[PDB]
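Chemist: One structure is given below, represented as structure tokens, and several questions about it will come after.
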Amino acid sequence: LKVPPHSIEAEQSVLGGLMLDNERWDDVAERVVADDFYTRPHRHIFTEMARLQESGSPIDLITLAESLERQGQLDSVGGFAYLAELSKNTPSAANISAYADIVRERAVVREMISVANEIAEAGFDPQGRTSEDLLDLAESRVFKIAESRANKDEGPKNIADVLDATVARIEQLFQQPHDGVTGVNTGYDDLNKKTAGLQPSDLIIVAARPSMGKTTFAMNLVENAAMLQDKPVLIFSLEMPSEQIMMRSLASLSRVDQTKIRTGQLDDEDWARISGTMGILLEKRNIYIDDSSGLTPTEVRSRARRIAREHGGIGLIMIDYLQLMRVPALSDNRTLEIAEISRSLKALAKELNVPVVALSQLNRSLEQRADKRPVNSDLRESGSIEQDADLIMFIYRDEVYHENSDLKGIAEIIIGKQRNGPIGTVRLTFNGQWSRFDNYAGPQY
Amino acid sequence: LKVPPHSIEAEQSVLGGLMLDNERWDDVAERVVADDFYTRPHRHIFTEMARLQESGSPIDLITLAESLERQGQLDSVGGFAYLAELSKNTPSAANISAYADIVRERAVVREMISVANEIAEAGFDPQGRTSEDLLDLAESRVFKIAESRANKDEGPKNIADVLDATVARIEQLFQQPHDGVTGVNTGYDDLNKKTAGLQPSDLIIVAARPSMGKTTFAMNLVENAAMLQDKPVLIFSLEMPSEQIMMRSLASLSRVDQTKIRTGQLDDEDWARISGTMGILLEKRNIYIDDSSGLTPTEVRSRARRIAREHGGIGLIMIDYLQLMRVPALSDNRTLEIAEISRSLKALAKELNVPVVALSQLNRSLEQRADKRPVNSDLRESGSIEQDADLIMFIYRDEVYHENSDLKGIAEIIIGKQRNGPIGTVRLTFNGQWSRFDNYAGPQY
Amino acid sequence: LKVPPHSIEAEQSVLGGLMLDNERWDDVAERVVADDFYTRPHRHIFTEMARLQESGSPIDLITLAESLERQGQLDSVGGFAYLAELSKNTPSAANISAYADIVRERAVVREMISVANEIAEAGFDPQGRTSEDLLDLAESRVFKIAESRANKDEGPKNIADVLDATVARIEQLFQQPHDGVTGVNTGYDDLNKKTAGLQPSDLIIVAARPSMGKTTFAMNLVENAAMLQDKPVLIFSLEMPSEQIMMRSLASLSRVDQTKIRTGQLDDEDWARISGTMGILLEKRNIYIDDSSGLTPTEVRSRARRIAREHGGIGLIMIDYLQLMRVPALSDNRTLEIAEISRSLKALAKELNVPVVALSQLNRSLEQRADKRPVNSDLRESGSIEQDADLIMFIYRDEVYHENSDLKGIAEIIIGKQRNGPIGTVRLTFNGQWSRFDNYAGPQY
Amino acid sequence: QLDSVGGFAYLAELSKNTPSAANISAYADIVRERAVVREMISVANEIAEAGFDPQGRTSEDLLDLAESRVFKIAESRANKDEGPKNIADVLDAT
Ligand SMILES: [Mg+2]
Ligand SMILES: [Mg+2]
Ligand SMILES: [Mg+2]
């Protein structure tokens, strides 16, 4: 019931794994230490192995016994006969660092109990000592423990440990001298300038009123990517089903109208363009659609990670009308619901290192404003999706509100926020007959 | 030999000193509490004595035994002659202060070894626990003892004892004739006049809507307070990681835009200015960044107290987008959550004698107002971070909202609260292409 | 363990205390009775001493023995030697009325045992009795016992006693013909009219948004009633420490801006006024300041009772921003927490008969009104503070909101509640650089 | 639950006996009256024990406890004139 908590079987398993593989010792040398172990024979074995890996790389069965022999230690450290059992056991695979980490943790635990014993000792043993000379000692010891637990990554880093990563990214980008696109491209040249391409660890938002084009624009982004991104994409159509999506997308990629598709009065050239774009999409095999209705961020994360390990690793994610996302815990408070959603999506993007398009709606506030250009406040709910987002870009198409516009066939992509870049107003030509946005070779902005 | 020390003769001496004098109890009960004592009869007797000193001051010999009797407590706390014997004993003199001192001193030690036992045996019994979730428990309990004990200089001080420290501070300030900056220099001479620098035991707030400069500004402050000081600073980036922060700060220092960094398009005169600021930031080693996501106040405290005593003592703390900070006990009431956060940061600043920059957001209330110049009310939650603070200074770039304005490349710092100085409206200039606020040698304001 | 309850050390203690004290007899006579005792010899002694105190005034050792002889009763009540044991021991101090009261109620307890025995006797022995002649009988028994109730200091308080007290107070006021300020003075001659000074037992509340001047106003009240009254004032600065408060107060009294103080950049005419105000503050020794953070009301009580004991008796208390004050029992329900707080403060003021200033805050319910002139409903929590109070008086200086206002340097003190007096709108003048409110000679308000 | 309450043979001994017809309510009256006496013994014993060892308070609340039990059981019992009455009687009071 009561004992020093220690695991000693996985310990020997690590020992034999190091024996049968003289390559991966540095990675466990990061974690495991000679005094980390519990019993002294294992400690002798590991520290001898370490002294040898300084000098003698080959250490499996006999170099160990020889180095142990030259200084006269056989049968005082167990035995070569006993060592046979260690090399015999654990022919296991690269599942070694797990054992290493967990036993390293057990060592930390054992040390904690040791120091609690020391504190109890110094407590019941006064030695003519005061609370002020005692609690301060206790604080200093526990401080030395928690401060130094062989942990480097999670803690606040000195600047030289940050500039290494910064210069590393700069070398990753200079070592490939290429265009002014530091991530995913869209297919649109007027927008890649104000974005440097959809960057790879952000939460993009694509918001606009309902009849405006945001699902259309998003599908255009993803299909263009998947035509120039040899790497998967995802599409979560929580609103409409896959069979509307793909129809819209064939119309987009082939510049034929949607009625002609669904109803079936299309001409030989139309049939040909369809044939070609199909036979393209079926080769690259990027697009993966999920027409699930009421998802949660957990389901999103799982269904994205499933791809991201087996189909390689992914290039972007699209999410239609995230206000349908749910989390039943926060089912009463809608505001905190959306905040949890958005935080989880940003976390996902930082996890998988991809962008996360996340379509959203706007509120019926701009209608009584007479300009109609959507400002960042005009987001459907919670105000936090303008806070966790590293990019927002609204859509406004003046022909909807003004029949007397000189701005018809024209949609402008109001960048309404961008942390790592400028704001602006891109413009593009709308042709919803085949559900596409296209570039605008015309006046500047 | 190994026994819990409980100096018990002094206990009876205290009890009898109180029996023979109703007067000196509040003085004693500065230090004496029910849990302090070793044996339950003493506990019941003393809590009833205290209950009477609350209600009925006269208690010597039999008023206590009688309150005990008023509803049937006799012989569970010893006896009646047992009670009388304590009064008959100890006619000792006025050394009640020292007796109560030691009697108070020993019980906290007893609790200390109790906690040591609890931590150790809890280590033996993990109950679905990791070392990371265990050293946290240790830190939490030990310091919850220490803070609950350490504040034992408390009392209402006579005015002479106040003015001594007041005038000693004033002398230490006149001891060093210098400029009108009694604190950390911000680098912006237009701001230090209304502020006299980021004073050293206060919470500072920088708050603005999501694309306005608050992260940029609060990085300018530390960027300059690292150069001007020889003292460490800390940066808790709860929103986005270090590999973007530093790529924005290199530009903020060296005046080379962020695109020409990440892309690698930067010319020789720009490479040189990268190199200079590199060589500076490495030959000082002041800044310490933590890119952790959902920190609690306690983790902030620990990770600050670490850098405190290793590296001299800190000189500035920045906490990005406060509202992310968690405290899961108060996961439901977000309001009280923020109140706890703010109180904790304030107390931290009071502890380490440094400033604490604590950014925040603003609610979507100023938008439906037609002025857009934020006020002290539009803090994101709880409206306590307008109370626990000492310097609230918003940001307002008019050109973000009004397309057509003469306030372009101008950004003002709408001071909205001070407790020890004047409010105002400072005027600076923004150049986000290299992420910097600059002094505005321009017209009046 | 189980026995008929009766105490006898208190008995002989009281009897001997009366033997050694002819002066103080009536006070014990108001509580103890002949039948109040358990043993009959002491009943004889008590009733005989009482008969003599009616007839024969000196009764210590021999007058009572001689009387008991005149009734021919020696050796029936013990003996004169036994009485010498009574007169020898119990030289106890003035804690005698305590013994009287407790033994009084012990007679009541023994009566309770006897009466329950009577009820159980009627129970075992029904005597052929009806339930309607049983319950109401045995219940009117306890009722008839309740009829005794010699605690005649409660609800049945006829009007004449009230008017006696009231006329006594009116004689306290008219026997001293003075100005129309029956209370603490403030210094603000425009405020004492609407207030008649700060009444000694009422709970005053000062309330305004975070930078409207309430700490300042309150410090001016205390540091003016420190200069007028030769009576102490406390300050529970839970929010800021003494080393800022006192600086502020030096600036207030000496009218020099605080920036010239701490920076040390002040001139001879300023140093003189500093010398003068300090030489006043130390030649009066009148101010106490407690810089403790999370004070519960019990701590506040104790720390005020101390000064009300040592330094005569106190005349003002100030508690800064009471929403810091805790009571950890009610940490979950904040509303009940604050109600406890306010009730404790009112009780304190009624206990010491001294005015409690208790600074409060306001909710963000003004900002969405366009008036901003606060009302009682704009108090930060619980609504008890607007019920358990006797003088709320807000602070609204208008230039904080309306930049273009013709009231700069004007701070009006909206008396928003007062029981024993009017409401109104006092005006003052805000000069904040030296942290003072001053009077205003101006038009009709 | 057979025989946990005596037994069905005893139950038949109950059914066999007592051929009384005229008076049951009066027997019930005296039984309830004795039960009221019994509960009065219970309450008095509670008072005596909670005078001997009632475990901790000021006896100001003990006097109130006596009065409380008294007037409570007074209100719990006393109303036995209670019953639905006739309009030819209610209208008399009205
Ligand atoms: Mg859609
Ligand atoms: Mg930011
Ligand atoms: Mg204040």
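The residue numbers of chain C are those assigned by Swiss-Prot, with the residues present covering 24-468 sequentially.
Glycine too: its Cβ is placed from the backbone N, Cα and C atoms.
As listed in Swiss-Prot for this protein:
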| type | residues | note |
| --- | --- | --- |
| MUTAGEN | C:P81 to H | About 100-fold increased survival following 3000 Gy ionizing radiation |
| MUTAGEN | C:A130 to V | In dnaB8, dnaB43, dnaB454; temperature sensitive, no DNA replication at 42 degrees Celsius in vivo, in vitro decreased helicase activity at 30, at 42 degrees Celius almost no helicase, no synthesis of primer RNA (pRNA), low ATPase activity, still binds ssDNA |
| DOMAIN | C:200-467 | domain 'SF4 helicase' |
| BINDING | C:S234, C:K237, C:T238, C:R442 | ATP binding site |
| MUTAGEN | C:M242 to I | In dnaB70; temperature sensitive, no DNA replication at 42 degrees Celsius in vivo, in vitro 25% helicase activity at 30, further decreased helicase at 42 degrees Celius, low ATPase activity at 30 and 42 degrees Celsius, reduced synthesis of pRNA at 30, no pRNA synthesis at 42 degrees Celsius |
| MUTAGEN | C:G299 to D | In dnaB252; temperature sensitive, no DNA replication at 42 degrees Celsius in vivo, in vitro no change in pRNA synthesis, 5'-3' helicase activity or ATPase at either temperature |
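How buried are the listed features, and what sits near them?
Modeler: The number of other CB atoms found within 10 A of the CB of C:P81 (mutagenesis position), across every protein chain shown, is 10. Mapped onto three states, the DSSP output places C:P81 (mutagenesis position) in coil.
Cβ contacts within 10 Å of C:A130 (mutagenesis position), excluding its own Cβ and spanning all protein chains shown: 17.
C:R442 (ATP binding site) is surrounded by 9 other CB atoms, counting those within 10 A of its CB over all protein chains shown. In the three-state DSSP scheme, C:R442 (ATP binding site) falls into the coil class.
Around the Cβ of C:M242 (mutagenesis position), a 10 Å sphere holds 23 further Cβ atoms from the protein chains shown.
Within 10 Å of the Cβ of C:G299 (mutagenesis position) there are 12 other Cβ atoms, across all protein chains.
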Chemist: Cα-Cα, whole number of Å: C:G299 (mutagenesis position) versus C:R442 (ATP binding site)?
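Modeler: Cα-Cα distance, C:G299 (mutagenesis position) to C:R442 (ATP binding site): 39 Å.
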Chemist: If you draw a 10 Å sphere on the Cβ of C:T238 (ATP binding site), how many other Cβ atoms land inside?
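Modeler: Here the count is 23.
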Chemist: Give the distance between the Cα atoms of C:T238 (ATP binding site) and C:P81 (mutagenesis position), rounded to the nearest whole Å.
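Modeler: If we compare the Cα positions of C:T238 (ATP binding site) and C:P81 (mutagenesis position), the gap is 61 Å.
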Chemist: For the recorded positions C:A130, C:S234, C:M242, return the ones with C-beta distance to chain B below 8 angstroms, or 'none'.
Modeler: C:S234
Chemist: How far apart, in Å, are the two Cα atoms that lie farthest from each other among C:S234, C:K237, C:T238, C:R442, the residues recorded as binding ATP?
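Modeler: The widest Cα-Cα gap among those binding residues is 27 Å.
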Chemist: Taking ligand 3 as the reference and 6 angstroms as the Cβ limit (strictly under), which recorded positions among C:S234, C:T238, C:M242 are close?
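Modeler: What lies within reach of ligand 3, judged by Cβ under 6 Å, is C:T238.
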Chemist: Determine, to the nearest whole angstrom, how far the Cα atom of C:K237 (ATP binding site) is from the Cα atom of C:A130 (mutagenesis position).
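Modeler: The separation of the Cα atoms works out to 56 Å.
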Chemist: Here the binding-site residues are C:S234, C:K237; which one has the lowest number of other Cβ atoms no more than 10 Å from its Cβ?
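Modeler: Candidates: the binding-site residues C:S234, C:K237. Fewest Cβ atoms within 10 Å: C:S234.
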Chemist: Which of the three DSSP states, helix, strand or coil, fits C:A130 (mutagenesis position)?
Modeler: helix
Chemist: What whole-number Å value do you get for the CA-CA distance of C:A130 (mutagenesis position) and C:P81 (mutagenesis position)?
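Modeler: C:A130 (mutagenesis position) and C:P81 (mutagenesis position) have their Cα atoms 28 Å apart.
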Chemist: In whole Å, how far is C:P81 (mutagenesis position) from C:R442 (ATP binding site) when you measure between their Cα atoms?
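Modeler: A Cα-Cα distance of 53 Å.
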Chemist: Write down the Cα-Cα distance for C:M242 (mutagenesis position) and C:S234 (ATP binding site), rounded and given in Å.
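Modeler: Cα-Cα distance, C:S234 (ATP binding site) to C:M242 (mutagenesis position): 15 Å.
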Chemist: Name the secondary structure element type, per DSSP in three states, that contains C:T238 (ATP binding site).
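Modeler: Looking at the DSSP assignment, C:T238 (ATP binding site) belongs to a helix.
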